[PDB]
Amino acid sequence: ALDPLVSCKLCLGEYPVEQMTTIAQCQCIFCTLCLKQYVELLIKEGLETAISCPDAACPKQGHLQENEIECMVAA
Ligand SMILES: [Zn+2]
Ligand SMILES: [Zn+2]
């Protein structure tokens, strides 16, 4: 009865699985907001960074795409 679900790490907020999006290699969970404001900034550039998981402490540190991402934001 009642429990701190939690999920995202960039904001350690509280949200279900339908309110989040997977990375693309490590299979992590991050609310669009963060997972977005983070990449949305880089994805737009493309100069470098390769947009890596927002979890510097990720056991897989999976990277993200430049299109697939910008597609979920800058369609
Ligand atoms: Zn978040
Ligand atoms: Zn990760």
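To match Swiss-Prot, the residue numbers of chain A are left as they are there, and the shown ones run 13-87.
Just so it is clear, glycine is given a Cβ too, placed from its N, Cα and C backbone atoms.
Per Swiss-Prot, Zn(2+) 1 binding site is recorded for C20, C23, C43, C46, and the stated evidence type is sequence analysis. For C23 (mutagenesis position), the same-chain residues lying six or more positions away in sequence with a CB closer than 8 A to its CB are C43, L45, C46.
In the shown protein chains, 21 other C-beta atoms lie within 10 A of the C-beta of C20 (mutagenesis position). For the mutagenesis experiment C20 to A, the note given by Swiss-Prot reads: Complete loss of ubiquitin ligase activity and auto-ubiquitination; when associated with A-23.
In Swiss-Prot, the entry for mutagenesis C23 to A states: Complete loss of ubiquitin ligase activity and auto-ubiquitination; when associated with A-20. The structure shown retains the original residue. The secondary structure of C23 (mutagenesis position), as reduced to three states from DSSP, is coil rather than helix or strand.
Other residues of the chain with a Cβ within 8 Å of the Cβ centroid of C20, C23, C43, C46, the Zn(2+) 1 site, are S19, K21, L22, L24, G25, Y27, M32, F42, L45, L47.
Around the Cβ of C43 (Zn(2+) 1 binding site), a 10 Å sphere holds 20 further Cβ atoms from the protein chains shown.
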